[PDB]
There are 2 protein chains.
Amino acid sequence: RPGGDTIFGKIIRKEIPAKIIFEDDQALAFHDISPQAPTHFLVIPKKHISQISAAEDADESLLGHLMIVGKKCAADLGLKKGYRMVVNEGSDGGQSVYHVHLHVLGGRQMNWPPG
Amino acid sequence: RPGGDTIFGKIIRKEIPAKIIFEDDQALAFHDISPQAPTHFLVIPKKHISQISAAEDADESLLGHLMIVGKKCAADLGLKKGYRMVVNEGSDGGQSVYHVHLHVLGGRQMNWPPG
Ligand SMILES: Nc1ncnc2c1ncn2[C@@H]1O[C@H](CO)[C@@H](O)[C@H]1O
Ligand SMILES: Nc1ncnc2c1ncn2[C@@H]1O[C@H](CO)[C@@H](O)[C@H]1O
Ligand code: NA
Ligand code: NA
Ligand code: NA
Ligand code: NA
């Protein structure tokens, strides 16, 4: 199915709502349900890619688009002091949902190490 | 100057060495000098882009290339159990060096929140 077989497929098909902050033909951005910062949203491709380690060379422009969408949303949400972008792979990365997703976190000082 | 006026410009011009693990015409990957995980390396564009918030639409494919390079390096370094990718913007993101850089961390469980 367009959008894949994860939570995020359901969100892309609109079968379940999400607090959508951006949509184009390539990607969707929405607030995270378990926020770790005052602003915490996700940017996902509409194309099911299960994980970054499964992305192909021809996916570069889409992956970069996630990042540009994230920049735009961050500006729309007033993240003038900055933010952190995170992509988790696999079990050591803390990936729960096997559809690529870019986290964007801000509205507080982000610490180091990044987990 | 090609490569810009930061620490990372010096690295790109080879004026100072780094432990280089990948090089192509677009990007460079090298181990971080202050590692936060058993594997911790950086992927940078050779084009000076100061921060993600300064990237333009035409930079998408280069930004995605950083991510594909990171995937390749992670595989070369044996990160079979996964990893975390991080890009810091500005002061709240913890950005120190104003040349875009993608962190890739693995070889341990990464925690949550990501800072
Ligand atoms: N239905 C949902 N809407 C928004 N974010 C979600 C949903 N389900 C899981 N998440 C978020 O997806 C991320 C998966 O990395 C988590 O940070 C989690 O909180
Ligand atoms: N000369 C260098 N070689 C490799 N990594 C470096 C160098 N200088 C700074 N760094 C790393 O650059 C990152 C900037 O975010 C830091 O994690 C820091 O440790
Ligand atoms: Na798909
Ligand atoms: Na804080
Ligand atoms: Na340049
Ligand atoms: Na750990």
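The numbers used for chain A are those of Swiss-Prot, and the residues that appear cover 12-126, in sequence.
Method of determination (from the header): X-ray crystallography, 1.1 Å.
For all residues, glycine too, the Cβ spot is worked out from N, Cα and C.
Annotated AMP binding site per Swiss-Prot: A:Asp43, A:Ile44, A:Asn99, A:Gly105, A:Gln106, A:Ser107, A:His112, A:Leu113, A:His114, in sequence order. Remark: A:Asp43 (AMP binding site) has A:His51, A:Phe52, A:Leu53, A:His114 as non-local neighbours, by Cβ distance under 8 Å and separation of at least 6 in sequence.
In three-state terms derived from DSSP, A:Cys84 (mutagenesis position) belongs to a helical segment. Listed in Swiss-Prot as a mutagenesis experiment, A:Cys84 to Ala is described as follows: No effect on its ability to convert adenosine 5'-O-phosphorothioate into 5'-O-monophosphate.
All protein chains considered, the CB of A:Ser107 (mutagenesis position) has 11 other CB atoms within 10 Å. While the structure shown retains the original residue, Swiss-Prot records the mutagenesis experiment A:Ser107 to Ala with this note: No effect on its ability to convert adenosine 5'-O-phosphorothioate into 5'-O-monophosphate.
According to its DSSP assignment, A:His112 (AMP binding site) is coil. The active site, tele-AMP-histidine intermediate feature in Swiss-Prot is assigned to A:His112.
Among the mutagenesis results in Swiss-Prot, A:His114 to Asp has the note: Nearly abolishes its ability to convert adenosine 5'-O-phosphorothioate into 5'-O-monophosphate. The residue drawn here is the original one.
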Interface-proximal recorded positions, chain B, C-beta separation under 8 A, candidates A:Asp43, A:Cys84, A:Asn99, A:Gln106, A:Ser107, A:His114: A:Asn99, A:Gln106, A:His114
Sparsest Cβ surroundings (other CB atoms within 10 Å) among the recorded positions A:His112, A:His114: A:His114
C-alpha spacing of A:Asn99 (AMP binding site) relative to A:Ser107 (mutagenesis position), in angstrom: 9
Fewest other Cβ within 10 angstroms of its own Cβ, chosen from the binding-site residues A:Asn99, A:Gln106: A:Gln106
Those binding-site residues, out of A:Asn99, A:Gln106, A:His112, that come within 10 angstroms of A:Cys84 (mutagenesis position) at the Cα: none
Three-state secondary structure, A:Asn99 (AMP binding site) (per DSSP): strand
